[PDB]
Amino acid sequence: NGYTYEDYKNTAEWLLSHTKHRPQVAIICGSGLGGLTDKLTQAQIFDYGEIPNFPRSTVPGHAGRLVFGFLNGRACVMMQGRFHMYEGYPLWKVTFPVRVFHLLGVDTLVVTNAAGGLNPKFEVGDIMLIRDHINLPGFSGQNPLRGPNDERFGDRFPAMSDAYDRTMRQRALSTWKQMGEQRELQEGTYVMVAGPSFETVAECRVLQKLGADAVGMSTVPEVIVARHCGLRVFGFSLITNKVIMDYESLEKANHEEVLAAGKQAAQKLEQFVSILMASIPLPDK
Amino acid sequence: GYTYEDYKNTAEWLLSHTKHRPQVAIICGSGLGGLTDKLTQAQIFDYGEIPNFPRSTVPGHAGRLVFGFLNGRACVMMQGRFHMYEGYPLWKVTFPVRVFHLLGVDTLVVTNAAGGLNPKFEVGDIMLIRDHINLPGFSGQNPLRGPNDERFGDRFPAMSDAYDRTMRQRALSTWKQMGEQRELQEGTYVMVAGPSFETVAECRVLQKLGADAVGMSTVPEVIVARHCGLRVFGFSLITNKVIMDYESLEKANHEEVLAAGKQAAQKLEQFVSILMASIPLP
Amino acid sequence: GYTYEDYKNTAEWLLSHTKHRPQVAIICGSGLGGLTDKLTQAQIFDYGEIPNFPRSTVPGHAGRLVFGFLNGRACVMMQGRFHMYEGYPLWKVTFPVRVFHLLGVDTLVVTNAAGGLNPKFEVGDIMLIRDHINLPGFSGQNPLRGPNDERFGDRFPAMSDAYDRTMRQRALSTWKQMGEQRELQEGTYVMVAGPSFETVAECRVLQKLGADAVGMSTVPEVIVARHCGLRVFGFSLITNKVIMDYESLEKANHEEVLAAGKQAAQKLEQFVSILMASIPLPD
Ligand SMILES: O=c1[nH]cnc2c(Sc3ccc(Oc4c(F)c(F)c(F)c(F)c4F)cc3/C=C/P(=O)(O)O)c[nH]c12
Ligand SMILES: O=c1[nH]cnc2c(Sc3ccc(Oc4c(F)c(F)c(F)c(F)c4F)cc3/C=C/P(=O)(O)O)c[nH]c12
Ligand SMILES: O=c1[nH]cnc2c(Sc3ccc(Oc4c(F)c(F)c(F)c(F)c4F)cc3/C=C/P(=O)(O)O)c[nH]c12
Ligand code: NA
Ligand code: NA
């Protein structure tokens, strides 16, 4: 299947008529930010299943949630969880919410994730501001824009060379500076791979040689649709593990360690984003 | 997928609806739409009247098959080509090449627009396609995926000799004989699916791989053509230099591509028309 | 699109139709189908007659599971693997591996035909697979894609240790104490979808990525086996040297790869039989 413009329209107008909230900022909560909805005021919760056209979470855990409220005084719409390719979702389902956000009047997307460090400078618990991406699925046909283009969203052939807003990154660094934290923020290129299996050593070397600083399984498709629509985009990676890059290492990527990294970073990440909210540019006069 | 009878039905319909017996198929990429103007004794078919032929489901652009003589060479020209980014399966993109084979065509000329990755290239350059990197193909988006039909070709066709050496030497010589000074480029075309343009990081990847130009077409048609045994010649119009640093304000856009096309139209149409005399006879 | 109950039904059907209890699964690559003849007490099942099993769709394609003993070790052989280029989805290509797991198999041996990228390789060489590059996997053609079930494995299994170090050692040891002419090669297998062979520029890309051999199979079976916790090892027979530069009259062709996988193929088959004795017993 796909979605028509009318489908997005009906979802948007249904949400506009069922909440008083008028979000400026969309937060898609990746690994470690599950709990960020807890810091919202005047929170209003919709299960994906209540929302017309909205893909249902078919994965273990709670019904996926769209939550409207104020984060540090700023009108937010928050996706508690996101869809992954590795779960069997087509990219036109993964990115469905980004079109709806656009039609609600959102002008800014915050997108976070977990990723493996490819840059040897990176340490577990580091935060990497996404400055650029390598869409490996994109190269082969797995681009969320594949299909007919609606001129109501954007151009047939949108540019991605300016996708990661300079100002948002400037203000992430300021916020971080004023937290007087010990470690610098990192900044680099995120490469998307479909996953869900972790890289071989030979694969890690490929991604290093390609110039990737971190690797994960999400985010790029949401960024491409956001940019098609004209939203400004801010992203970062929690570095949950250092990808294994030689045959002599005794270490090995694993689910238990990357869960532990998320759980440990979780409150630091909520603190970071809660404060950053205060510094997000206002809608344009 | 199509059955073998589906291809035979379409080829039979065309052969009984036109008297034309094309030797050469020309797939007009951006910059070359107007090449049909140079045909004589033209005979026209909307894709929509041609049995089994894929159309656009966008009323924006329909498509035409045009039979005619180009500089006295019997030709069939696709005006409007199918792209993976539009949501066509590759077995639809490449459907026409199968039909051309069954019409008796023995040479495919394929042209496109491409972003320049080789820093030697300028906007408005023509690059002869010497070789390709098929990134979608590596992942399973190869037009031969599925059952193989020996009436077309082998299970496992070689692509190491896809781009006819003789036609490229004759294209270079023709470009000089025409008294053109700004030289013909030659190099490696990488297909990416698009339709969004590359990030800086992606551009750097495509350069590290050894690609000289990047586009969103052509490689599937070339693979199916070589599977069928067609001789293949092609080139890219360098419509833009791909952004390779973070400071430049240039953003790749459709308007640059359109505008580079119109500017190069007269020159490319002349080049292809005159090249027809270099194509070996059947 | 099966659930755990489907794989279980298939395994129980096999358990109740043969007394054979395999420890080792062998997937026989192109030109290596002779290995089923080295089985003792052989028992054949056509894929057609196995519940839920994907049917192979080419007129003359051997779709048979063969249970037996190879050099005195209980095993099950696939004669004819499924290939993504034939049009099979990876969940079909790898359904037998999940069934082997439920049958109690703890080891998978994978064999294939590969094009040589390493200029040191010669046609007929055997390359012990040390590592792989899953190019289809990067893009979404990963056989774990979709719902995960822990009766198979983890949502995010590691692949950096896929190729069993113990069986590496013993393959190198066994090969030496056979006094063979050429050495056993080792290196990285890159999977491409095919079915068309590589351009020179594609060749050069795969070499730049650090691949030693290229083919169109194997990696997805390895991923599903490691997901399930099976020990894995495997071999490429080098059927052809990939054309890596424009000064050359050679062309990789179906006929020259067919002929090469009738030559030192029987060498790899004897080597696989011998190495059965080096596979550890189950606890
Ligand atoms: O080396 C690597 N290679 C390739 N990819 C990767 C990834 S992506 C990933 C890997 C594991 C995972 O599990 C959890 C998890 F389930 C939690 F609940 C959690 F808190 C947590 F930190 C995790 F890491 C989530 C995600 C990424 C989801 P998303 O954030 O992109 O939506 C991490 N490291 C590597
Ligand atoms: O930097 C680059 N990166 C990756 N790819 C490219 C391409 S390929 C391309 C990009 C845009 C485009 O826009 C149209 C278009 F779609 C029309 F239909 C049209 F009439 C028209 F004028 C255009 F400008 C056409 C084509 C090329 C089609 P083709 O020649 O392969 O058939 C050019 N530059 C880059
Ligand atoms: O240069 C290369 N590039 C990319 N890929 C490759 C391959 S993989 C391959 C290529 C051709 C082929 O055909 C047969 C065949 F059909 C038989 F019946 C046969 F006996 C036989 F020896 C062949 F070579 C089989 C396979 C491999 C299947 P598998 O071993 O993985 O299952 C080999 N060389 C290259
Ligand atoms: Na000649
Ligand atoms: Na690649």
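Sequence positions for chain B are given in Swiss-Prot numbering; the residues included correspond to 4-285, in order.
We read in the header that X-ray crystallography, 2.0 Å was used to get this structure.
The backbone N, Cα and C atoms fix where each Cβ goes, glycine too.
The phosphate binding site annotation in Swiss-Prot covers B:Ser33, B:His64, B:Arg84, B:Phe85, B:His86, B:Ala116, B:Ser220. What Swiss-Prot records for B:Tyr88, B:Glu201, B:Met219, B:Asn243, B:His257 is purine D-ribonucleoside binding site. In Swiss-Prot, the entry for mutagenesis B:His64 to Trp states: Reduces catalytic activity towards inosine. The structure shown retains the original residue. Under its mutagenesis entries, Swiss-Prot includes B:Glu201 to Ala or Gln with the note: Severe loss of catalytic activity. One mutagenesis experiment catalogued in Swiss-Prot, B:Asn243 to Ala, is accompanied by this note: Reduces catalytic activity. Mutagenesis annotation in Swiss-Prot: B:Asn243 to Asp, described as Reduces catalytic activity towards inosine, hypoxanthine, guanosine and guanine. Increases catalytic activity towards adenosine and adenine; the structure shown retains the original residue. A mutagenesis experiment is reported in Swiss-Prot for this position, B:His257 to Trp, and the note states: Reduces catalytic activity towards inosine.
Here the features listed in Swiss-Prot are placed on the structure.
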residue: B:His64; record: mutagenesis position; DSSP class: coil
residue: B:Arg84; record: phosphate binding site; DSSP class: coil
residue: B:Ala116; record: phosphate binding site; DSSP class: strand
residue: B:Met219; record: purine D-ribonucleoside binding site; DSSP class: coil
residue: B:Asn243; record: mutagenesis position; DSSP class: strand
residue: B:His257; record: mutagenesis position; DSSP class: helix
Between B:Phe85 (phosphate binding site) and B:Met219 (purine D-ribonucleoside binding site), the C-alpha gap once rounded to whole angstrom: 10
Against chain A, in sequence order - binding-site residues B:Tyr88, B:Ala116, B:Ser220 with Cβ under 8 Å: B:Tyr88
B:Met219, B:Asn243, B:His257 screened against B:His86 (phosphate binding site), Cα within 10 Å - retained recorded positions: B:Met219
Entries of B:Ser33, B:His64, B:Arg84, B:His86, B:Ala116 (recorded positions) sitting next to ligand 5, with Cβ under 6 Å as the cut-off: none
Pairwise CA distance, B:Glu201 (mutagenesis position) versus B:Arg84 (phosphate binding site), rounded so that it is a whole Å: 22
Residue among recorded positions B:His64, B:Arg84, B:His86, B:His257 with least C-beta crowding, 10 angstrom cut-off: B:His64
Extra residues within 8 Å (Cβ to Cβ centroid of B:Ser33, B:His64, B:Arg84, B:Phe85, B:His86, B:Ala116, B:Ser220), phosphate: B:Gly32, B:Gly83, B:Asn115, B:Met219
Residue from B:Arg84, B:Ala116, B:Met219 whose C-alpha is spatially nearest that of B:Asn243 (mutagenesis position), among the binding-site residues: B:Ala116
Cβ-based isolation winner (fewest other Cβ atoms within 10 Å) among the binding-site residues B:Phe85, B:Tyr88: B:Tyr88
Nearest recorded site to B:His257 (mutagenesis position) by CA-CA distance, among recorded positions B:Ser33, B:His64, B:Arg84, B:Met219: B:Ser33
Residue among the binding-site residues B:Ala116, B:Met219 whose Cβ has the most other Cβ atoms within 10 Å: B:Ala116
Proximal but sequence-remote residues of the same chain as B:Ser220 (phosphate binding site) (Cβ under 8 Å, at least 6 apart): B:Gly32, B:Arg84, B:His86, B:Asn115, B:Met194
Per-residue Cβ crowding (10 Å cut-off), top of recorded positions B:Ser33, B:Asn243: B:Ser33
